[PDB]
Each structure stands twice: as structure tokens, then as C-alpha cells.
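Below is one structure; the comments refer to it alone.
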Amino acid sequence: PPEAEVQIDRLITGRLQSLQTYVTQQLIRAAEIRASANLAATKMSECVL
Amino acid sequence: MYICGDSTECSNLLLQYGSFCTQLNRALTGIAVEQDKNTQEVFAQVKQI
Amino acid sequence: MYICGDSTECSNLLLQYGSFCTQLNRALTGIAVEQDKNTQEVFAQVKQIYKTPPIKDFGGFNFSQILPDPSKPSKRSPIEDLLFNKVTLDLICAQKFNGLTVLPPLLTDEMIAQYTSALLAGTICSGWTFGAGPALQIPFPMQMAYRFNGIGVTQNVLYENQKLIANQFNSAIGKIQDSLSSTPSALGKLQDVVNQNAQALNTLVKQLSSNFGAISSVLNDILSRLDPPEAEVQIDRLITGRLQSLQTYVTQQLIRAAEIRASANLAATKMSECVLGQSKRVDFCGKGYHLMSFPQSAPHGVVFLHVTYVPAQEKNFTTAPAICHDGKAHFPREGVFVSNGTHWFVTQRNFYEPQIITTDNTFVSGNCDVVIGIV
Amino acid sequence: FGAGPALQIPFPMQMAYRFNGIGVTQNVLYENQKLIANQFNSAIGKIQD
Amino acid sequence: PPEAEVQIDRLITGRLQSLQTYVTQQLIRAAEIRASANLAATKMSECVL
Amino acid sequence: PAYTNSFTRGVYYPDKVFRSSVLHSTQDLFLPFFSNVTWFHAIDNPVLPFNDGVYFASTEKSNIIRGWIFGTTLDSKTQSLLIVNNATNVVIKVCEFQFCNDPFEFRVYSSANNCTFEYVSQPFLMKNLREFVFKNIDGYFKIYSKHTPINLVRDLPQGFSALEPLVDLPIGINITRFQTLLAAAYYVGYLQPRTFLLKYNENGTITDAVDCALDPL
Amino acid sequence: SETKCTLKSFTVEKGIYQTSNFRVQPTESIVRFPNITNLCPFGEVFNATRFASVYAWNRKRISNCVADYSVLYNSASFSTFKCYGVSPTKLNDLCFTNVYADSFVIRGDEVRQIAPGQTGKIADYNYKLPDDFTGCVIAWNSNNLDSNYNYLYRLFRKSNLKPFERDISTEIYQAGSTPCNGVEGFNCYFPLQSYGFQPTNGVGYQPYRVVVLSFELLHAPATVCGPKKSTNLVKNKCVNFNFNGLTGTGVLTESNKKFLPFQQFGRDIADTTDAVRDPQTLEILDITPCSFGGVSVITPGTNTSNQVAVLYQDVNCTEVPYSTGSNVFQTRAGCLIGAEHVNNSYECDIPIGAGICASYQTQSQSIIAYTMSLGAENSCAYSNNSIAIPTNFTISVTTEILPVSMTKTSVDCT
Ligand SMILES: *[C@@H]1O[C@H](CO)[C@@H](O[C@@H]2O[C@H](CO)[C@@H](O)[C@H](O)[C@H]2NC(C)=O)[C@H](O)[C@H]1NC(C)=O
Ligand SMILES: *[C@@H]1O[C@H](CO)[C@@H](O[C@@H]2O[C@H](CO)[C@@H](O)[C@H](O)[C@H]2NC(C)=O)[C@H](O)[C@H]1NC(C)=O
Ligand SMILES: *[C@@H]1O[C@H](CO)[C@@H](O[C@@H]2O[C@H](CO)[C@@H](O)[C@H](O)[C@H]2NC(C)=O)[C@H](O)[C@H]1NC(C)=O
Ligand SMILES: *[C@@H]1O[C@H](CO)[C@@H](O[C@@H]2O[C@H](CO)[C@@H](O)[C@H](O)[C@H]2NC(C)=O)[C@H](O)[C@H]1NC(C)=O
Ligand SMILES: *[C@@H]1O[C@H](CO)[C@@H](O[C@@H]2O[C@H](CO)[C@@H](O)[C@H](O)[C@H]2NC(C)=O)[C@H](O)[C@H]1NC(C)=O
Ligand SMILES: *[C@@H]1O[C@H](CO)[C@@H](O)[C@H](O)[C@H]1NC(C)=O
Ligand SMILES: *[C@@H]1O[C@H](CO)[C@@H](O)[C@H](O)[C@H]1NC(C)=O
Ligand SMILES: *[C@@H]1O[C@H](CO)[C@@H](O)[C@H](O)[C@H]1NC(C)=O
Ligand SMILES: *[C@@H]1O[C@H](CO)[C@@H](O)[C@H](O)[C@H]1NC(C)=O
Ligand SMILES: *[C@@H]1O[C@H](CO)[C@@H](O)[C@H](O)[C@H]1NC(C)=O
Ligand SMILES: *[C@@H]1O[C@H](CO)[C@@H](O)[C@H](O)[C@H]1NC(C)=O
């Protein structure tokens, strides 16, 4: 255990960084998709109706 | 489950890093709710079928 | 200070990590400046302050629930008072102790209310003419007659029904105030922003009491417990943890600020179009045929009172594309042919005003053998 | 139906209304109804291909 | 070689963090510029034409 | 014998830190809410198997419950904790004692031997709800006590009891078995490591809490 | 010049720039420690006639007293004085609790004590020390002083040693399938093997008198701790308090709360040190940190003038330590020094805070601070039966600039 804590800590740090990067990219992509959805709703309201 | 998958020894070290997992879960939940809101906004304009 | 307050050793160890602190400070300062700019585009449209007229001869329209009330010390309308009361937030004192500060906004709520009342006292007096150039005074009934012609409805509909329209206006505004006061979930968009900001700030503070793999969360406990060769390692672990937490908080704040900037741009566009004019875009300013709007100040936001014209009480008729009088097809100039069963008339499309089909209401085009369904 | 209650109207009359909206008069549609309908059908059919 | 590997790993982590920060900032700035460019294109199409 | 439900009594202060108007979650051994506590009657007192903690309410007025036995083997080898509690003195000893049989005076081995820890406290220990909690944590015996003015409820008094800690004497023994040192009844409530949410009041007293194991709500 | 250095430029444009952060600095230092002054029982387990065996050591419970670890540390004796979690030089300043002195003797070769987690099997069946050990290990030579207390040790116990657990009676041991019904040699061997080195001269194997101290740090009543001094208790002042070992900086003020008699350290939301208990005279003191904020420099362009007006972001008016221009003025966004309040209102030039703006006004050439004006008053005469129709026009061409594309950059990895 006392020697394996270091290795599992390295793995924890790597996986945490990977998850954080994925979450940030997902947030940015979600913002872009929300902008596209707002444009689509505006187009529907002002052209279909 | 992603960082320390089925391991109490690793999950105990994951508590040292604070509430990062809570933040990631909340961000992803907000993204999903935003996707649902986008789908509702685009199509559900008139509530008369 | 957030990474380590009043600690020279940790501060010296922080200088090895480059200019991360400078980048975070620059991003936060830019966010604050943009937040200062957001309220200067929604409200500071016209830089000329129009006082609310003292006399009230608006032809039956009430307006007392949106104009400022000179009774309470704050010059806010009753609807503005309700909106301010509904949105409500020591927690701040504890957070402030950890290097956090809340810069006050450049424009106080009193000046936001003054700006709103300037836009509201110009719409009543001049209409949309003060958003294009100089303010041109016009009686309010005639302004509403101008706005009725904006949606295809003739002037007779307003002047012959002035009392009814004024009563409906007053009743709708009263119902709006009652709905705002009763339902507690009305101001949800403004409350969610405050909740998210407070939650992020709370999460930032609660990350200070984390070991991050070090001996202790408190830096002072680590410092006055070990020789510098080991205190350096422990402080480095703590520094890495706090830096990661701060970077996550700053990135989340940047994304949220981008979303708020998009919302503020939409709000400024809505003000410019609905308030200082009459928009023909469908469902942009309210549901129905847009007539006019009134802005109202809200805590960290704006509330628009979209007045709209909604038709009702349908009548079923039989219509014809044209009328062949004698070898000639007469199409309606403006309107539609409508008969109640025996007699043919020509009425407007948004109202029922039957009239005798003369040569002034119709224009001729060709013969009556190409139109399908002519009568 | 997107600006209050739905009021029925024959589709040729609605096309005449929209032609008035774009600037052209009513005569152009009613006197060229077959041509406009054929062009509309051809365009919709070409969209699928 | 061991201590050199340790210090090189520290430098690698620092430089990777710097690159990730630069990339995230660039993504956010690119989203802002994309919004501005969409506004500019709409303005051009609706006012020049 | 007539198992009474635990309801929501058995909440104490995990540590000596003053917190006000806060909702802190502690991973500490608390008595689970709505558990079952045996209604052992003592007008008799068999060996109760002390596992990891004991909830000892034992409402009484006659003061027939004098103290508590706490021994590992109760015969020899290990040290036996004895908390004889007279009218005023609550003298405690850890001397190796066989404890003989049920008491009514020293019903012990009467040989002393390892008479090392002899703290006496003395002031007092005692409308007479004893409300005792015992546990051993890293060679530290902790006793939590509180008196509740109950004279009308036969069963457990529905409500809450912020058990202020009484003493933190550092001792150590496994204490596999234990028995009350004796017309009343004594309940026993075993302790489990359940995460709890504690709502400290504005005055620093735990007004209410929720067991984060009972139900999904 | 600070603003010039902040922008990394010799020219400063008009505006307000955030440069450096203000911080009230401490004046006094408080080292308030408990009343106890009687010395600890050091030498009872150090200068003893004999020690215990490794199989069954002694756990002396040091109690309330002053423990001067310096005397033990600087003495020209002992060996392998390795302190884990603490530093021997800082051993005096720290104020511990529950120090459990363990005294016993092992063989000369080992001297390991299972220090971090050492896997050595000499003490794997005798004495295991926990991984998170915040104490010290000291080893002493015993060759000169009766090389007789070496006694015996546990040869085997077919079971791991739980940390800080003592096993004494070990008689039954077996390795074969036959049950150990009093049979030792046939099955394997009986435990608790003896060690005979009472005299002799074998170098490297002479018994070593090993004593370890296991302090219990962090939050605690802190019964036994070191020989510091005691300074008076000053209220409402920025001090470097050292309450019972808790170091920090803040303003200690008389409290108002209802600290329970058993509670020692006070916290609040987000778990910061809101309160503390005074070791000598038990009283609760709220610890609010000394005030701080953000120093801003409201300056006109250096081309115009070289005068500035500092704005301390949060300090009220008195926590104030250019720096002082005999024009102190309180705003809603902190103390503004170097600008004079003007009752007249103009358009905002340099934004400051909640409605206050600053500008460089000639009529003396001094910086003034006012309340921003929203716009020109245009009281409009509303009246029925009266409309205003324009009689002329003005074709005005405006401009609008919009960024479209940013620079395309690609950065390699390796
Ligand atoms: C505009 O509406 C307001 C609100 O209904 C009217 O104010 C009311 O006036 C009556 C008559 O004096 C009072 O009894 C009510 O108490 C008032 N209500 C409130 C909420 O103050 C006002 O009179 C209307 N304006 C005009 C010109 O009639
Ligand atoms: C159009 O609807 C309005 C109400 O929306 C009608 O006005 C109501 O008339 C009734 C009957 O006289 C009165 O009791 C109500 O008080 C009136 N309401 C209001 C708000 O003034 C009106 O009669 C309808 N018009 C037609 C032609 O049907
Ligand atoms: C509805 O049609 C009826 C006939 O079906 C019209 O009513 C007649 O109008 C004429 C011309 O003014 C009158 O002389 C008759 O007396 C009316 N007859 C009846 C039975 O009322 C009527 O004008 C049409 N009305 C509308 C609103 O379209
Ligand atoms: C309107 O009246 C005209 C005549 O004035 C009708 O035209 C006649 O239609 C019938 C039936 O198709 C033909 O047999 C006749 O030859 C037509 N007469 C002429 C002079 O062309 C016309 O059909 C009537 N329209 C409607 C809708 O009934
Ligand atoms: C008893 O322990 C003390 C610990 O200090 C030792 O006393 C020191 O002895 C040395 C010489 O051996 C002196 O220089 C120091 O001044 C003494 N210190 C004190 C505080 O008195 C002493 O040696 C030990 N006795 C032994 C080992 O027999
Ligand atoms: C005609 O319109 C009326 C409006 O009241 C409606 O009730 C009725 O059903 C309609 N008739 C037909 C045949 O659609
Ligand atoms: C309406 O439909 C009917 C039935 O198909 C048809 O005969 C008629 O020509 C159409 N047009 C009109 C105006 O009635
Ligand atoms: C645990 O209790 C048992 C049962 O009497 C006893 O033999 C053993 O020594 C105890 N262990 C410890 C570590 O106290
Ligand atoms: C808290 O203590 C104060 C002391 O002034 C007292 O007035 C108040 O009633 C107490 N609150 C509760 C809930 O016991
Ligand atoms: C400590 O000594 C001071 C000074 O005499 C005294 O006032 C105080 O009561 C003492 N504290 C204790 C706990 O005895
Ligand atoms: C701030 O200083 C002013 C005087 O300049 C004083 O009236 C006020 O009470 C002070 N406020 C605080 C919170 O110290």
C-alpha cells in the first residue's frame, strides 16, 4: 500500500486531467450547439409561423 | 467509476482531491438539461396538435 | 492570496509556475469589464433623459403601474418593486476573507431605473420617433392608431373602440402585476444566474480545505512543522491543487460570461426593436401581433412587458378569389371578399368590417375565365 | 395559428396573401395558379432527389 | 537518469498545462469571434443586399 | 423481548468544534434512525455482546442501575473497565477483575493487580433519561450523556436529543462483552458507521439530522 | 511608476488600472500558551536501569507537563534521530498532545523500527508502527551499560502485526497438520525465542535501547507540549496569534457566541477558523483576518499629466496605512485618495465604482470625482391635439466595425 499510493495517485491525476479536458470541450461544444438551436428556433418562429 | 473503477483503495485517495467529481457530474447534467431545453424550444412552439 | 495568504515561502514557490496568476487576473478583469459593458448596451440606448409628464390625459390608458412612483425613496415602479423584492440572495464575509472580492457595478440600480424611466417616458410621449432622430411629440391615441396600422388593422378599429382597448390594456397590466406577485417561479432566469455564481464561489472556497495528497490542508500547519526541504514538497502539492481549482473556476466563469453576453446582446436587440419601434418579426416581442413594449429594471436583468393584439371571436364565412362583374374580374385592392350567405362584401383580413363592393375597394385585371372559383 | 387562434383559409388565398406580402399583386397568382402549383410540386420533388 | 526523468516529468507537466490553457483560451476567443462574424454576416445579408 | 424502535434518539457531537447555522456531513459511527433496540428488563442481566457501541437509555427513578461492566474476557489477562457510580462519586478503575456475578460492596476479583487507571471525576452523573453512548476509538473511551425530562411516555420519547459529550478518558480494551451493573429496563443500541448530515443551530446545538442510509429520500 | 511597470510600458493611457493588492500588516505577536510549567517525566524511560523486551514493550502515557525536546535532541548521544512528520529543530515550538513514549530493546543489526512501512520480519511479529506516524525514532547504544534487558523476541506468530498492537502470550505454534497439543519440536518450534547477549563484545549486534515518541498532532486539548513563553492578549489589533500552536494572523475580538463548554476550536460555513479558546483564561475570541483589497490607480494619460489618485478597493476609511494627497474621500467602492469630490455632474470619463466617476478638470489642474450624469435633460411637452411633423431631413452616414476572423495558429507538440 505505501508504495502503491504513489502509482495510483499518478493514475488519478492523469484521469482527472483527461476528464476535465473532456468536460471543458463538451461545455464549449454545448454552447455552440445552443447557439445553433436558438437560431433554429428563431427561424422556425419567423418563417414557419 | 472512470477514475478509480471498483477499487476502495483508489476511491479513498479520490476524496483527497476535493469535489472535482461533483463539479464534473453537475456540468454534464446541466449540459443534458440544456439539450432537452433546446429540443423543447425548437419544436414545441404552438401547443395545439 | 487564494493559493496561499500571508506566506512568503509559498509565494516564492509560486513564482516558478510562470504567469498563471497574471492570466487568471486578466481573465477575471476582462469578465468584470464586460459585465460593466453589458448593462450599458441594454439600457443606455438613448442618452437623452425624458421626464415623465405630470398630467395624465392619455385617453384612458392608465400607465400608473409602470411609471416611477414618487412616494417611496427609491424611484421604482410597483412592478419594478415586485421584481426587485422577488429576487433575493455572513456567507459573503467568510468568502471575502479568502482573497475574494465583489466589485460593485458601475451603474447603480437607481440609475438603471432612471434609464428605464427615460425609455418609458419617451415611448409614451413620442413613440418610436425618438429612437430614430429627434423626439416628435404625438398624442397617445394617435400613436396607438399608428401602431394599429402597423399590423394591417385600420384606424377606425381603435378610435371607435378606444374605451374598450384602454380597459383591456389596464386589465392586462394589472393581471401582469398580479401574476408576477403571486407565482414565485416567474423570475427564474435571474435567480439561476445568482445561484450558479454563488455555488461556484462556494465550491472554490471549499477546495481550500483539501489535503491534495499533502500532510495537512492548512499551510501554516505544514510550514511550522517541517524543515524547508519537505515543506517545499508539501507546499508544492498544495500549490498544484489550488492552481487546478482556480483554473477550473476561471474557465467555468468565462463560459458562463459568454452565455450571459449572448443573453445581453439578445436583450439589447429586443430593447432596440420592440421598445424603440414596432417589430414585424413573428414571436420576437411576445405572442401575437406586436403593438409596443415597456422595459422594466430587474436585479441583474430586464423585464419586457410585450403588448400584443390577439384576434378572437371568429366568424365563419364563404370567400371568393374574385368577382366577375360583367366580363371583367374585380380583385380586392386591400382585404378579402366575404359573404354572409346572400350578400357579398369586402372586409379587412384582421377584422370584420363589411363594406359594399365598389370600384374603389376593387381593381380590375383581365377577364373572368382564368381565375378558378370566381363568382 | 402562430399569432393567436387558427383561422381557416383556402390555400390559394393564402398564397395570394403571401404574394401580396412579397410585393406582387393577387392577379399574378390567381391567373397563374396552375403554373405556380406545377413549379411548387416540381421543386418539392427535386428536393427529395 | 532517474532524477533527470523526475525533473523532466515536472517540466512536461508544466508545459502541458500551459498548452492546455492556451488552447482553451483560444477556443473561447474563437467562439466569441464566431458569434461576431455571424452577426456581421447577418448584417451584410440584411443591409447591403 | 418486545423490541422497541429506536426512532431518532442517539445523536451526539462528533468533535469539540463550535459550528453555527451550517450543514456539515460527518463520516462517524451514529445509531441508525428507526432501528431496533432490545427491551431487556431488569427488575436478569445476561452478558450483552458489546460489538462496536451501545445506546443505553434505561429510564429509571430508583437509581437501581449503579454502573456498567466493560471487559474483554472478564476473567483475567486483559484489563476490565469498571465504572461504579455511587450517589456522588463515579470512580472508574481498569484493574483486572473477574467481576464474580451479578451485583446488588465490590463484586470483583478483589485482587487489584493491574490497578493503573484510577480516575474518579466526582462531581455528578445524574426526568432521569440516562441517554448514554459508549464507544472505543483508537484507544480512547468516549461517553456521551444527556438528561431528558420524560415522565409520560412509556416507549422511546419521540423527538431529538443533542447528546453533549461527558468525558473522553483515554483507555483501551477490546471489550467483547458487557453487562449493566445493577425495577426498570435497559435498552442496547449497536453502533454502525453511517454517514450523517447534521444541522447545527445558530447557538451551536444539533437541532435535527438525517441518516444518509435509511431511504432514497 | 507601479502602473507603468504593470503594463510593461513607459506610457499610461487614461483609465483605472489595478496594480498590486493592499494588506494590513501585523504589529504585535501573541504566543499565548497554557499555564503548565512543571517538567515532563523525561529520563524515566530514557535514564532507566532496564528497558522492556521487543515482544512486550512499555507504553508510557506522558501527560500534562512542559516537554523540552531540545535537551534530548542536542545531547551528544543516541543515533538515527529521524522525526517523521515533524522536524527536530521545530520540535519545541509545536504544541502536541497524547505523546506515547515507547521504550524497548532490539538487536544491533536492525535499528529500523518499521519506519515508513518497513517489511522487515524482526518486528513484523513483534511491534508494527503505523504508516501515518507523526513522531520520532531514537536509538541508543547499550554495549557499555549492561549489553541484560535484551530478553527475548517473537520468532514467529503466523500472523501480521496490526499497527500499535501488543501481543504477550504466544505459546502454541505449529507448522505441520498435527494440532499443537503441547508439541513444539515435532510440529515446528515454540515461539518467544530468547536472545543471549548480556555480556560479550560482538560489534554491530550489541543490543540497542530504542525509544520512539508518537505525538498526536492536529486539533486536540493539547495537554502536554513545549516550553514556549506567554504574551499578553491584545484586542482589535492585527496580531500574529499562536493560540495553543495554532499559528496565523488576524484581529482577535471579544466574542458574542455561545461556545459550548467542551468545544475548543470555532469554525463556520466553509470551515474557516472563526473562533478560538484562550489556553490560560478560557475565553472565546473571534478571529477575523486583517483587512485587504485591491489598489487601483485612477490616472489621466501620462501625455496629459503625471498625477494619479489611488483607490483602495475595500478598506473603509481608517484601514489606510498619490498615497496621501490631503483629499481623502469615502466612496461605495472603497477609500479614494488623491481626488476631490465635486458636487457637479458630468459625463463619465474614468469609471470608479457604484456611480462614482473621475476626470481631469483644469478649472488648478486637479483630479475630481463626481456622480456620473446619465444624459442631457430633454423634458418633452406631451399634449393631446398637438403633433410635431418634421419639415426637413439630414442624410447621415454612420460606421460600424466588426471583427470576422482571428489569426490562424497551429502549435506543434513535441
Ligand atoms: C390607474 O390605476 C391605478 C391602480 O388601479 C388607480 O389608482 C387607484 O385609484 C383609486 C381611486 O383614487 C384608489 O381608490 C385606489 O386605491 C388606487 N389604486 C392603487 C393601487 O393605488 C388610478 O386611479 C388609475 N388612474 C386613473 C387616472 O384613473
Ligand atoms: C369584444 O370583447 C369585449 C371584451 O373583451 C366585449 O366587451 C364586453 O362587453 C360586455 C357586454 O356588454 C361587458 O359586460 C364587458 O364589461 C365588456 N368588457 C370590457 C373589457 O369592456 C365586447 O362586447 C366584444 N365585442 C363584440 C362586438 O362582441
Ligand atoms: C347579412 O346578409 C343579410 C341578408 O341575408 C343582410 O341583411 C339585409 O340587409 C339589407 C340591406 O341593408 C336590409 O334591407 C335587410 O333588411 C337585411 N335583412 C335582414 C334579414 O336583416 C345583411 O346586410 C348582411 N350583414 C352583414 C353584416 O354581412
Ligand atoms: C356568371 O354569369 C355568366 C353569364 O353572365 C355565366 O356564364 C355562363 O356559364 C354557363 C355555364 O358554364 C355557360 O353555358 C354560358 O354560356 C355562360 N355564358 C356566357 C355569356 O359566357 C357564368 O357561369 C356565371 N358564373 C357562375 C359562377 O355561375
Ligand atoms: C540522564 O539524561 C540526561 C538528559 O539530559 C543526561 O544529562 C546530561 O548529561 C550530559 C553529560 O552526559 C551533560 O552535559 C548535560 O548537561 C546533561 N543534561 C541535563 C539536562 O542534565 C544524563 O547524561 C543522563 N544520564 C545517564 C545517561 O546516565
Ligand atoms: C366555422 O367557424 C366557427 C367559428 O365559431 C366554428 O365553430 C365552426 O365549426 C366552423 N365550421 C366549419 C364547417 O369548419
Ligand atoms: C372548392 O372545391 C370544390 C370541390 O372540389 C370545387 O368544386 C370548387 O371549384 C373549389 N373552389 C371554390 C371557389 O369553391
Ligand atoms: C479482542 O478481544 C478478544 C476477545 O477477548 C481478545 O482476546 C483480544 O486480545 C482483543 N484484541 C485487542 C487488539 O484488543
Ligand atoms: C439561542 O440563544 C439565544 C441567546 O440569546 C436565545 O435567545 C435563543 O432563544 C436561542 N435559540 C434557540 C433556538 O434555542
Ligand atoms: C492561569 O494563570 C492565570 C494567572 O494567574 C489565572 O488567571 C488563570 O485562571 C489560570 N488558568 C487556569 C486554567 O488555572
Ligand atoms: C467608515 O468610516 C466612516 C467615517 O469615514 C464611519 O462613519 C463608518 O462607521 C465606518 N464604517 C466601518 C464599517 O468601519
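Residue numbering in chain F adheres to Swiss-Prot, whereby the residues present occupy positions 26-68, 80-140, 156-177, 187-242, 262-296 in order.
Placement of Cβ uses the backbone N, Cα and C atoms for every residue, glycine included.
Look at F:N121 (mutagenesis position): DSSP puts it in coil. The note that Swiss-Prot attaches to the published mutagenesis F:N121 to Q is: Partial loss of biliverdin affinity.
The note that Swiss-Prot attaches to the published mutagenesis F:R190 to K is: Partial loss of biliverdin affinity. F:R190 (mutagenesis position) falls outside any helix or strand according to DSSP and counts as coil. Other Cβ atoms within 10 Å of the Cβ of F:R190 (mutagenesis position), summed over all protein chains shown, number 18.
F:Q52 (variant position) falls within a strand when secondary structure is assigned with DSSP. The Cβ of F:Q52 (variant position) has 12 neighbouring Cβ atoms from other residues within 10 Å, across all protein chains displayed. F:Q52 to H appears in Swiss-Prot as a known natural variant, with the remark: In strain: Omicron/EG.5.1.
Swiss-Prot lists F:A67 to V among its natural variants, and the accompanying note reads: In strain: Eta/B.1.525, Omicron/BA.1. Of all the Cβ atoms in the protein chains shown, 16 others lie within 10 Å of the Cβ of F:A67 (variant position).
Over all protein chains present, the Cβ of F:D80 (variant position) has 10 other Cβ atoms lying within 10 Å. Here Swiss-Prot notes a natural variant, F:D80 to A, with the remark: In strain: Beta/B.1.351.
In Swiss-Prot, the entry for natural variant F:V83 to A states: In strain: Omicron/XBB.1.5, Omicron/EG.5.1. The structure shown retains the original residue. In the structure as shown, the Cβ atom of F:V83 (variant position) sits within 10 Å of 12 other Cβ atoms.
Long-range neighbours of F:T95 (variant position) (same chain, six or more residues apart, CB within less than 8 Å of its CB): F:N188, F:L189, F:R190, F:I210, F:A263, F:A264. One natural variant named in Swiss-Prot is F:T95 to I, and its note says In strain: Iota/B.1.526, Mu/B.1.621, B.1.1.318, Omicron/BA.1.
Swiss-Prot gives this note for the natural variant F:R102 to I: In strain: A23.1. With a cut-off of 8 Å between CB atoms and residues at least 6 apart in sequence, the same chain places F:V120, F:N121, F:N122, F:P139, F:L241, F:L242 near F:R102 (variant position), listed in sequence order. F:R102 (variant position) carries neither a helix nor a strand DSSP state and counts as coil.
Sequence-distant neighbours of F:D138 (variant position) (same chain, 6+ residues apart, CB-CB distance under 8 A): F:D80, F:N81, F:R158, F:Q239, F:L242. Reduced to three states, the DSSP call for F:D138 (variant position) is coil. As a natural variant entry, F:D138 to Y appears in Swiss-Prot alongside the note: In strain: Gamma/P.1.
Listed in Swiss-Prot is the natural variant F:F157 to L, annotated as follows: In strain: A23.1, Omicron/BA.2.75. Within the same chain, no residue at least 6 positions away in sequence has its Cβ under 8 Å from that of F:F157 (variant position).
One entry in Swiss-Prot concerns the natural variant F:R190 to S. Its note says: In strain: Gamma/P.1.
A coil conformation is recorded for F:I210 (variant position) in the three-state DSSP classification, outside any helix or strand. Quoted from Swiss-Prot, the note on natural variant F:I210 to V is: In strain: Omicron/BA.2.75.
The C-beta environment of F:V213 (variant position), restricted to residues of the same chain at least 6 apart in sequence and closer than 8 Å, is empty. Natural sequence variation is annotated in Swiss-Prot for F:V213 to E, with the remark: In strain: Omicron/XBB.1.5, Omicron/EG.5.1.
The Cβ of F:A222 (variant position) has 19 other Cβ atoms within 10 Å, all protein chains considered. Reduced to three states, the DSSP call for F:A222 (variant position) is strand. Looking at Swiss-Prot, the entry for natural variant F:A222 to V says: In strain: 20A.EU1.
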Select the closest residue to F:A67 (variant position) from the following variant positions, measuring between CA atoms: F:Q52, F:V83, F:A222.
F:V83
Fewest other CB within 10 angstroms, which one of the recorded positions F:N121, F:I210?
F:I210
How long is the line from the C-alpha of F:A222 (variant position) to the C-alpha of F:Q52 (variant position), rounded to the nearest angstrom?
17
At the Cα level, what's the spacing in Å between F:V83 (variant position) and F:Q52 (variant position), rounded?
30
May I ask you to report the DSSP-based helix, strand or coil state of F:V83 (variant position)?
coil
